[PDB]
Amino acid sequence: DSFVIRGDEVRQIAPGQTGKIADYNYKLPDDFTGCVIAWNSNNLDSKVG
Amino acid sequence: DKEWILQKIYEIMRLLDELXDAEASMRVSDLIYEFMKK
Amino acid sequence: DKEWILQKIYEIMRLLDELXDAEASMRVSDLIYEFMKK
């Protein structure tokens, strides 16, 4: 997977919280060690308009 | 007036969107999210 | 609890007084007094 996370929501990988769209499914429940490799999307993930 | 709190704060969010902060709008909307959720 | 939220409104009034919206700062400030009170 690869989804454009919000700024701090790279830290919302922590149980119990409401996400922006992780409302549907995401939010670590018991023992999801889902590997993630993250960084600043600020290369191109910001557009005129 | 917790719902009027939501009222004032999302009016703040709409005006932030119109001003062109983008930045402020996005993560102050994160603030409002963790406000109305909690 | 409501401490975090009213501190949110503190941060909001600070963002406003940094932006430049005298009217909006007075609005959120009087709402802050009427939100600590009511």
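The residues of chain A that appear here are 398-446 by Swiss-Prot count, in order.
Going by what the header records, the deposited coordinates were determined by electron microscopy, 4.5 Å.
Note that Cβ sites are derived from N, Cα and C of the backbone, with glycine treated the same way.
In Swiss-Prot this protein carries:
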VARIANT   A:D405 to N  In strain: Omicron/BA.2, Omicron/BA.2.12.1, Omicron/BA.2.75, Omicron/BA.4, Omicron/BA.5, Omicron/BQ.1.1, Omicron/XBB.1.5, Omicron/EG.5.1; complete loss of interaction with host integrins
VARIANT   A:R408 to S  In strain: Omicron/BA.2, Omicron/BA.2.12.1, Omicron/BA.2.75, Omicron/BA.4, Omicron/BA.5, Omicron/BQ.1.1, Omicron/XBB.1.5, Omicron/EG.5.1
VARIANT   A:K417 to N  In strain: Beta/B.1.351, Omicron/BA.1, Omicron/BA.2, Omicron/BA.2.12.1, Omicron/BA.2.75, Omicron/BA.4, Omicron/BA.5, Omicron/BQ.1.1, Omicron/XBB.1.5, Omicron/EG.5.1; May enhance affinity to human ACE2 receptor
VARIANT   A:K417 to T  In strain: Gamma/P.1
VARIANT   A:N440 to K  In strain: Omicron/BA.1, Omicron/BA.2, Omicron/BA.2.12.1, Omicron/BA.2.75, Omicron/BA.4, Omicron/BA.5, Omicron/BQ.1.1, Omicron/XBB.1.5, Omicron/EG.5.1
VARIANT   A:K444 to T  In strain: Omicron/BQ.1.1
VARIANT   A:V445 to P  In strain: Omicron/XBB.1.5, Omicron/EG.5.1
VARIANT   A:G446 to S  In strain: Omicron/BA.1, Omicron/BA.2.75, Omicron/XBB.1.5, Omicron/EG.5.1
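Annotated features taken from Swiss-Prot, shown on the structure.
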residue: A:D405; record: variant position; DSSP class: helix
residue: A:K417; record: variant position; DSSP class: coil
residue: A:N440; record: variant position; DSSP class: coil
residue: A:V445; record: variant position; DSSP class: coil
Members of the variant positions set A:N440, A:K444, A:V445, A:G446 whose C-beta sits under 8 angstroms from chain B: none
Cα separation, A:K417 (variant position) to A:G446 (variant position) (Å, whole number): 21
A:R408, A:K417, A:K444 as variant positions, winner by CB count within 10 A: A:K417
Around the Cβ of A:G446 (variant position), the count of other Cβ atoms that are within 10 Å: 2
A:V445 (variant position) CB neighbourhood, other CB atoms within 10 A: 3
Distance from A:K417 (variant position) back to A:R408 (variant position), taken between C-alpha atoms, in Å: 13
Cβ neighbour count (within 10 Å, all chains shown) around A:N440 (variant position): 7
A:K417 (variant position) to A:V445 (variant position) - Cα separation in whole Å: 23
